[PDB]
Amino acid sequence: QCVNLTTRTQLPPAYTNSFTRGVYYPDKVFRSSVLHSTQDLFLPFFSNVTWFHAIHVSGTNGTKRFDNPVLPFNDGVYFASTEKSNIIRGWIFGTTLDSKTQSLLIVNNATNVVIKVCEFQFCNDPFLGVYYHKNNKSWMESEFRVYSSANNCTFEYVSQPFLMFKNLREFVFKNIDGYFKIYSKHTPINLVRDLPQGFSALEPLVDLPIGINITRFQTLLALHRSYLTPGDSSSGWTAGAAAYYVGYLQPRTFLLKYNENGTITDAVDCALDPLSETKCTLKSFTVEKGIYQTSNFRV
Amino acid sequence: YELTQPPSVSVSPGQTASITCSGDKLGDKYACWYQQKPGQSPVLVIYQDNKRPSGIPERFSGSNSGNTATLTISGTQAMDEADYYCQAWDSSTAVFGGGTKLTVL
Amino acid sequence: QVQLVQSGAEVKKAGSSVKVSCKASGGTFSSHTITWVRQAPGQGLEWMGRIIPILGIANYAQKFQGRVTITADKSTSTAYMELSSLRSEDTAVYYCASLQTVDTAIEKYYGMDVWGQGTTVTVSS
Amino acid sequence: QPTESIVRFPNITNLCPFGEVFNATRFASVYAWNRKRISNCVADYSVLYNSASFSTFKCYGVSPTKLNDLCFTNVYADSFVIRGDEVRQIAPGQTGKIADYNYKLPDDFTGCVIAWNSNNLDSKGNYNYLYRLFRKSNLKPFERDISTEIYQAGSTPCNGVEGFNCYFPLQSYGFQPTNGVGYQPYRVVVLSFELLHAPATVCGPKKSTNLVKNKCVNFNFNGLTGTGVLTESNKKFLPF
Amino acid sequence: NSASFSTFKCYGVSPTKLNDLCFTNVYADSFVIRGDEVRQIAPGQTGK
Amino acid sequence: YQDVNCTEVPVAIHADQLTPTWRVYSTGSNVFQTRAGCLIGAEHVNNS
């Protein structure tokens, strides 16, 4: 089922800035008109987030360079899709991802999210093969070009698919004390440039008691067979720009502001800069003229 | 489910040929057409709805109507001599019709 | 890429067990459902069934109910079948083709991308 | 004072097969232990401590008596078998071959631990039951790992190679009733759950009552007791 | 890592932390007692 | 920074584990030393 779509020279930086994102509800308790300070894993404000494209259409006639490397987990990942043709269909997690330990698999098909924290190997380029079914864009079915085994399979889960203008999606992955929680948020953005000049909350969706070890992860991409070449050398596919982001979470304290409706309107980091830190120690989003003392929060 | 088509069809070269593959509830069933030449194995020229796989010249086209599937031929040549079979994957099974033999003067 | 090269024509007596197979020699044996269609002179094409190697689920046709025993093993990377109770009228040319998918409801997503050269069978009586 | 008490609980009447968790013929080994999520289950913890078939109900988290009037979210159970003299060694942090090499409970654990004797179930002498006897590195709480490496009997390291200062130390099992208490395998099942007050699908055998609004009452929602006046609000709660 | 010692519970310091300090002066007392009296050997516990 | 030498700020801050937003506060042109400590981010002016 697997192929070898790997022949290129990687561009190491491939990153941009994330202005104000990654804030998610840390608990299941409703609050309103109150500012709460929550010490938890979070993405930094104005952080550096990877900007992998994975589809570099450039040149006189263009090309379909493929790039979905494996990324370290580092005790938390923030992910976004901002797709237009619904071509990102889940993720892969594990320690070494080759018949050693349990590995988590996520696939988002039409009406079934497939979860498999089970022991099986992943090739160097796991992906998904999808076709439009006569261009009707209704059946839109996929393929298992992701793995080749299901040995010693432990956990499974199925429910309504996570996937339902640019359609900016945001996900937060956190493997803490044996509980894997996937938070999510759907937001449309008109601008086709990088992340918007705005803020939005990020709700939880489902918690998984996988209880495994995760150190590296990879993204799954749905690809369409543009042409079938005779003597198949893993012919190039087409999905379109495969534009996804990656963020890294760290343990810090944020101040979360709730409105009357209970939705988060804005948040301020306690380590971004002294001004934002001064807001935390005062537990207020407005700081009057004067001089204030602040407590250390660095690692 | 049952396929009945004319035994044969004849048309002058360079003309537009229309072939009808009639049956029972074949519209909204996404029929597919194949091609077979004398002395050569069958090849895929129309896939999943009048769709032409890569490496095939832009000569075969058509549309699927309410209860009929039609194939239009453009730029007919001498080497177009072949037999067309229209089939569909119905009820987890494939049904093959009698097929039509194209004749060119 | 699959060539689906198979054996040539065979001569055998009537009423004997018939064994035919196609070997790929090209792409991976799995990831491509293998189906067979019978070609006969002045009788159209006949579909009997298909087998998915990796899934191992085989579907039969209405007229071929119980007269075929289809098996496929990944270790041998070959698909072979046992045919019996064959009459002279059943004699025809058998073909084998791939379908690019290995799932039951997904065979609708493709046509027969590749065919075989055709192995004619003659029955001697 | 409140006029009356109101209890509102989820409506569940389906009993999921706890026997598969307790009466199961075969339990997973301690090194590779099995976890079963219990949800939408009519939990009845009162059929365990008073049952005449079990004689060991050493709970650790909370009082088992008050478990029949609580609503729980994402209840979990784990089943494994130890040699038996390690039952006392299940404490949060101990020196042994299972506290850090097979199973580790977190210090902030909220649940009960269930064990019982398995003499006729694992000993007769049947020596075909096996479990991990040694491991090298430690593990984090609620973590599993499978890896077999030969213990170094001397200075020279032997990784699956028979040679000098390295031979076969393993011996066949001797499970028999003659062996004293502690050597016989004990079937151990631990109930794990959390009370972080999320939506709950597991609740005790408590019958709900009708709701009365706009009156000082002694309410009890999902085991959250309290007193106050119940009314309606314009605020909207998210589905979670 | 040895199964010979079936009762190894430290009082003033965690057993795992023993491998973090070098002592140069430790008083080791060895004697044999009945098994039922093993619990009796503890800081400030009454017993025969 | 109360009673902190201006020259010792980079060592004290442990710059190896700080975000760039704080690094800009360890060096630059708007660094001034006062008897109350080191002041960074304010431009000293002669006028009273």
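Residue numbering for chain A follows Swiss-Prot; the residues present correspond to positions 14-177, 186-320, in that order.
We read in the header that electron microscopy, 3.2 Å was used to get this structure.
The backbone N, Cα and C atoms fix where each Cβ goes, and this holds for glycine too.
Per Swiss-Prot, the features are:
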VARIANT   A:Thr76 to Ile  In strain: Lambda/C.37
VARIANT   A:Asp138 to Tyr  In strain: Gamma/P.1
VARIANT   A:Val213 to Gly  In strain: Omicron/BA.2, Omicron/BA.2.12.1, Omicron/BA.2.75, Omicron/BA.4, Omicron/BA.5, Omicron/BQ.1.1
VARIANT   A:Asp215 to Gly  In strain: Beta/B.1.351
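Distribution of Swiss-Prot features across the structure.
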residue  : record           : Cβ neighbours (10 Å)
A:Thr76  : variant position : 12
A:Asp138 : variant position : 19
A:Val213 : variant position : 10
A:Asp215 : variant position : 15
Open item on the list: I need the CA-to-CA distance for A:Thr76 (variant position) versus A:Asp138 (variant position), whole Å please.
Closed with: 18
- [ ] Give the distance between the Cα atoms of A:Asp138 (variant position) and A:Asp215 (variant position), rounded to the nearest whole Å.
- [x] 26
